[PDB]
Amino acid sequence: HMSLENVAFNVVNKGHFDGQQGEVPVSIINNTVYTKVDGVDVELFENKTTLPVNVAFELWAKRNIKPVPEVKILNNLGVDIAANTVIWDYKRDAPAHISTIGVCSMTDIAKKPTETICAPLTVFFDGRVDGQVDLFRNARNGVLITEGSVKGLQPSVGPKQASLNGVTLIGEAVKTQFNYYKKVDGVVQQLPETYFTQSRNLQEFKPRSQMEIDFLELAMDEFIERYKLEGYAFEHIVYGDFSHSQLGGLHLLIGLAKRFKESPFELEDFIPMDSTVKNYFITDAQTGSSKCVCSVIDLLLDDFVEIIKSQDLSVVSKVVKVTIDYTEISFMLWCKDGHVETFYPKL
Amino acid sequence: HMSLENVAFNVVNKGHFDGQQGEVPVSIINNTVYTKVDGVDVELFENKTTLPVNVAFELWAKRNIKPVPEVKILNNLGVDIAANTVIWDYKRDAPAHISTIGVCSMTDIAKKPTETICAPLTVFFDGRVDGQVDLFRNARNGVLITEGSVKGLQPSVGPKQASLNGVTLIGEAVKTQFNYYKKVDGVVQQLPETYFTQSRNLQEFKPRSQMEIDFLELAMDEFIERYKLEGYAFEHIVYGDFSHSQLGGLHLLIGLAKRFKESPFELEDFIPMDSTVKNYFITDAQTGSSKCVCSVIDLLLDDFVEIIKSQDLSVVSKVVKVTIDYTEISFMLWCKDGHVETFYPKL
Amino acid sequence: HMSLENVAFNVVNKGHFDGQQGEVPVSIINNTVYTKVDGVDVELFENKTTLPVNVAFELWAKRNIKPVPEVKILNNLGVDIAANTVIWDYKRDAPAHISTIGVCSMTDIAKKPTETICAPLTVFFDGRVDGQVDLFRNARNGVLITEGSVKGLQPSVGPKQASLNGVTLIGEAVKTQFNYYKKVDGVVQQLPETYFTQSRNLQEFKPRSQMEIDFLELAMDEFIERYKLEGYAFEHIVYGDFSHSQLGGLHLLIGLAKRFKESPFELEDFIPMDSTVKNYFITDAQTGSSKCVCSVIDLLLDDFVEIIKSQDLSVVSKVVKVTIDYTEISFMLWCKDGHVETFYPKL
Amino acid sequence: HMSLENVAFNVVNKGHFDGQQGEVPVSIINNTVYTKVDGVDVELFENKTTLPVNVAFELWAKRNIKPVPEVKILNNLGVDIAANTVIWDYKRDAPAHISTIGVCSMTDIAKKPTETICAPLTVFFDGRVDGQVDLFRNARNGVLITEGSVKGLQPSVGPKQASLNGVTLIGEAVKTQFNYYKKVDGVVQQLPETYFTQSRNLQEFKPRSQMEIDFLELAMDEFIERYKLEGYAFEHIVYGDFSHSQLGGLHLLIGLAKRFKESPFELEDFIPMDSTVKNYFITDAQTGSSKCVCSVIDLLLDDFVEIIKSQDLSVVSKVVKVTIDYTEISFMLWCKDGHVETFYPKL
Amino acid sequence: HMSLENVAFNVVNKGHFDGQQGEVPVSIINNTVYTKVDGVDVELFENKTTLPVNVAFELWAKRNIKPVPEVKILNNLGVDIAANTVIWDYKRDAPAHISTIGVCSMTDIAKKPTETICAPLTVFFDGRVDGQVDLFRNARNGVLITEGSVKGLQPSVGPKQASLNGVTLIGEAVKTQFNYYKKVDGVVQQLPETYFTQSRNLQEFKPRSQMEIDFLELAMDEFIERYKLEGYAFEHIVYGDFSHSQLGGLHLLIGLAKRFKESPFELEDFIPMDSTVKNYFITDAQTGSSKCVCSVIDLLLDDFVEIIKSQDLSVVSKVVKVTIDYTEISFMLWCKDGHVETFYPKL
């Protein structure tokens, strides 16, 4: 019993697609799913994906309502598909993966991931479900999370935060931290030591360190003198330059939080997706300085100092490799006469 | 267990909604119903109605696949709704009635016609189904059709033709004549004596009498001297003028048939529906004569002669009333010096 | 003089359809109504309803711009249609009723409510217009509202708030309180004594009682010792439980306002409409506790105390029937050893 | 009083917009104009243009229902706009010109052609309407067609056929020949001597000379020995090759009419418009020969003989220019040893 | 090399159309432009204009990213078109002008503004680009803006603010102050002395003078007694009347800012565009007073005191003409016994 009317019945009663039987009437008209409640037409789903409206409405249901890794973490690990679940990208308002395994007949390519066509793909397993660890050992290319310790395997501690129904949080009623594993052509590979993106919003920014709390509270001169930040040029990379028509640096999300509360500005998030690095179109109000492509990254302010306080200040120009979120991020460094001048994510 | 996937299953196997259980996948995209057959997307229904695509697709599957009265007959006998069936208007590619009685939940206004809301409405009953004659006796306003005599009521013989899956025919493997009955606010009313339109197409015209066979075969002068048609002016009403650039009469479909085979012309049905009187935009391709609103009617010609050979040729102008297809069509008559000049349906 | 260009003329000058004559050009393209103002194309209306764009644009105009009862009040009273007016459901961006009486020809089913077709329907009359009281006495099924006393009829005082152009308010320049009457098959029926939903928003929450001002200001222990709420378990029903993965209770809107200011959270309003009892999808952003179907209701905190301090604490489980907004709301009660454990709206 | 409901009223009663006052209800939904006739929705116009939805419906009702020059004649001349009329391109189901002069406010760029903005544009005037043959003397750039002679101007005889409601005909109840005049920046210019295309359809081909009647009746060798067509190679240019996989020649429309009746073939008009030279994708169904771009032109067979029996057969290759339909068509001519090998329109 | 794939490549890398070479795949589906980024479909542009989606997406990428005059300024000067640029109306999410010069082939009417078709139109030049001053001297109808003084021409200082990427600002890193010039049929005309609207938002209101800071801070009585505002009736025109059902006056934007912080209300901006005078639909959420058509204007409070303090208080009623934003705004004045009663923009 799998039908459009049955899916809408679960949406009207249990919120998401449970396993309950029953049907309610449905009207489809211009990428919108309607239902009749006491004689009125009520909207339930507005299609914004590249799929048919009835298929995406079935994929919006059955979505994973448990804490799952962020889409950027799954994309950096090369995950291509999900096993017996659907990871809903709450950004883009679309599924994070376009094909399914035993979920929706229109998007299904296999009933079970052990079929022959799923071998060259990177399948995503959730060890919190029974037997998923066994299928990961039998699979050829995959990624596994478990919350615990799987015998015989070496774990990699992942991000402390996770997305729950679109809300990125560090849970205490739940865990939201996973041990990551990965197989490539049958070989279990070692995930390298890495930094992690804090994933924070601009309008509800919160510090997470004593150094961060001081950065927001203290002035520009008082913060550089205490933590010994001379010559490393935090005035241009973090604070930002607004004197001329072109904006200076401003490549730390912490730099946007302090500036936003003192003077709002405009953001255009072209290419709206969840990437480790983000490019915004910035137009500073009050002043008028702007920049078309502004590469911004969110790191703990202590981590950015640890990265910059371990580089050779002698070379004029050098490409810097740093692994964040299980991928190599390229940085560009410029130095003059023993002090840096700029240090930003490479384009 | 009514669902969209179950309806499409009946369309694939049985052709129409046979009530069989089973489901097949369905994709809805831009007023089109698709299904997947061996990994290939196949079209099943293209919505051309004023209803949601998933509702009209269900009404099209539950259509009546038996000989039913033509829509113009149902519209002249002011029928508003159908009882436990769907009369599909094949000319408009839409249902002949918007509301239903126990057919589709989205369009249903009642489970059974004996409910309180259906009393002021004219309900269509089909005596060929069990118990429909009993409900017509209990109903307040309705129309009944039967193949038999029915006890206690006086029948009215209908037309010889009927629509079967869109094809108007006079069947011999099936019966296409119906005895018509009608109730208005309780009292059974006597249907008057009437003529019937033959409902014939232009590219597939067939005569149905000896006078018609002679009209096609013989010339203009040879047909008027026989049958004695002097003064009644059939040269203008039936044959046509074509001399001046404003077309004369040509108000008989039998006149369009003879003219079409000798030299074709253009027709525009700018109001596409099934009416007793049709108005076409005709442009003769040979001479160049044309007319914007040309009122055309299809009679046996043996009836049109009977209608015209029974009018007072003394008065110069008179509105003529004649009952065709259970409704009074108004005609305009002009005479001069004891002979007819023109005689056409009134707008 | 009724036309699309004339309606857009009234929108461009008077704001709504004021009945003035005149036309302005209009362009229709993909559920959007445009007009030309000084050579530029300006949007006027975006269709979000299940109706054609030109019909809904005419129904958006002619809307009632005076204080009218809320949709949930009309729905609980079983109102089916409106008489010579249009009640716009600002929550669904659509008409609250799909058929009209002498308003729009495309949606009209009658010119006057005294016609024979409108008898089995529940017609809404507005006593503030001339003669509407007389038509309510002649009607069979209907609901009447008045600002004063109608001679011979027993009134029922309604809520103190009403919607004015989508704004729920307790007016002082306008009344916004009505005496309610109702007829059923000709019999004037007695409306029961009932509670009323306050209809307040989460982001603009305002107390309306001394007990409510103390609930927001005082702590959890300080509010229960006063007012004497021991054993009645307000810690779980109103304050809520966030310790475990599943959220416990939290069924009072005043409990959402206190929690929202101390810690924001996510709400998914599936089935968006006015239904006295609302079901949201809660995801607490701080702890991570969540709940798919959370039945929330907005009552004066004094009224919920009056309801709970008048129930038998002996039975282990019992269905409680309380009339709110002219309808019976079913509650579920659980008790243990002389004290309650949970008390929520039943599903 | 111009409105959408008034235009549809004219479409219902009079067939086109003739200026009668009255309104009927109208519903727009997905590029379709509907109306309600006795409770059922009837389609009136299906938008296939690049215009909105109803603006094209108004332009379609105000079309010219009189014999007007074909679009290719108006396009070979520099005509850019029409004066107080609308020329409907029946091939593309769209107006032949986008802007109007005093016809539709949405598409109007001026009320009268002598309004400073229409000076650099070529305005089409119709001398059959009162005036205009005086505004053309006042206009800077324009084209005039008359049925007779105008004083002081030298006429140019146009083609014998014209389009009436989409039907190309040589009328005898109307006049389809026009005297053409043209002004460019003030000076009246001399139109050169030219050939005219016959504008004939494939499935309704009709000969127009004794040589054409002999071409269809007689065989290949019997037609070349008469009329003396040795060395000019009509076996390849008109008859066709069909022997090899690539199709040979076949650039005369009379060559298609003879071949189509002796067993058909497939044509794709992948650029649907009215041009003097048409390019078709032809695939022979009998042999299998085909050609992607096949340049076909419709000339009187006597005219093509007159064009080919007057070229220098000595040079091996030469670009030939001939004026057809008031434009220079380029031809490619190849010869060998004093006889023609191929002769086709240049791409 | 101009194509849809190349335009999208400039959107993903440089933010706007920088003229860089390269292509990326693109999917078009229902007024939405998609692209593939790491295997997912990402939205780039949502068409809300009256143009095709691929044409509007190209115009949006070629928008002017420098400070340009506001649309109301360009409209008050009668500007019809832009020269070699695109002025994007950020309020309407559409181009401020529908035709272009050497920008987009689909919307282009000329390559250079010196062509013969652009003469009767009012073209907009930007003096900050090379040679634009020379083309303005050669043009017939146009408007020039410069940051400095052009030799031989008399300048007119414009407003202090301008729009940069949709943000109206008084820049200090950029000028945003322009000298305005205008030609009419070759004659350079003198722009009159005028007032300027401040162009401020309600939720981010900021005073700009000592009188404005006092108006927001002080009470109603203390502001009138200090600046000698007796008899001029600022209580009704600026403060507003909320006692009765109809709202009184409130035609200054500074009066909306003071009321909004003390008591929020609703605004419906029907006819959404940038005009010197705005008409909103006001609904006060506290008292219930409302007004359908409320003409609101934003001037410096000192400028509104400069007016009214130079008017004859003797006449009972008289039309007042004051030039604001280079256009004559009409006001209505009512006086009684030496003191004014109302003074508002005329409808």
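Note that the numbers count up from 1, one per residue, in the order the chain is shown.
Quick reminder: no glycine exception, Cβ is built from N, Cα and C everywhere.
Record features, source Swiss-Prot:
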DOMAIN    B:3-63  domain 'Nsp15 N-terminal oligomerization'
VARIANT   B:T114 to I (Swiss-Prot position 6564)  In strain: Omicron/BA.2, Omicron/BA.2.12.1, Omicron/BA.2.75, Omicron/BA.4, Omicron/BA.5, Omicron/BQ.1.1, Omicron/XBB.1.5, Omicron/EG.5.1
DOMAIN    B:206-345  domain 'NendoU'
MUTAGEN   B:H236 to A (Swiss-Prot position 6686)  Complete loss of NSP15 endonuclease activity
MUTAGEN   B:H251 to A (Swiss-Prot position 6701)  Complete loss of NSP15 endonuclease activity
ACT_SITE  B:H251  active site, proton acceptor
VARIANT   B:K261 to R (Swiss-Prot position 6711)  In strain: Kappa/B.1.617.1
BINDING   B:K291, B:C292, B:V293, B:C294, B:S295, B:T342, B:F343, B:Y344, B:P345, B:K346  uracil binding site
For B:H251 (mutagenesis position), nearby residues of its own chain (Cβ under 8 Å, 6 or more apart in sequence): B:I237, B:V238, B:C294, B:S295, B:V296, B:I297, B:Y344, B:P345
Integer Å distance between the CA atoms belonging to B:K291 (uracil binding site) and B:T114 (variant position): 49
Around the Cβ of B:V293 (uracil binding site), the count of other Cβ atoms that are within 10 Å: 15
B:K261 (variant position) and B:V293 (uracil binding site), distance between Cα atoms, whole Å: 22
Cα proximity to B:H236 (mutagenesis position), best match among recorded positions B:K261, B:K291, B:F343: B:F343
Rounded inter-Cα distance in Å - B:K291 (uracil binding site), B:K261 (variant position): 20
Surrounding CB atoms that lie within 10 Å of the CB of B:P345 (uracil binding site), all protein chains: 19
Densest Cβ neighbourhood among B:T114, B:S295 (recorded positions), 10 Å radius: B:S295
Number of Cβ atoms other than its own within 10 Å, given for B:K261 (variant position): 11
Conformational class of B:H251 (mutagenesis position) under the three-state DSSP mapping: coil
Helix, strand or coil at B:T114 (variant position) [DSSP, three-state]: coil
Recorded positions, contacting chain D; criterion Cβ under 8 Å; candidates B:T114, B:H251, B:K261, B:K291, B:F343: none
Secondary structure content, the domain 'Nsp15 N-terminal oligomerization' (B:3-63) (per DSSP, counts of residues): 19 helix, 16 strand, 26 coil
Same-chain residues at least 6 apart in sequence whose Cβ lies under 8 Å from B:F343 (uracil binding site): B:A233, B:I237, B:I308, B:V320, B:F331, B:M332, B:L333, B:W334
Helix, strand and coil residues within the domain 'NendoU' (B:206-345) as assigned by DSSP: 37 helix, 45 strand, 58 coil
Local Cβ density at B:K291 (uracil binding site) - other Cβ atoms counted within 10 Å: 19
Count of other CB atoms lying within 10 Å of the CB belonging to B:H236 (mutagenesis position): 17
Uracil site span - longest C-alpha distance across B:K291, B:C292, B:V293, B:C294, B:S295, B:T342, B:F343, B:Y344, B:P345, B:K346, in Å: 18
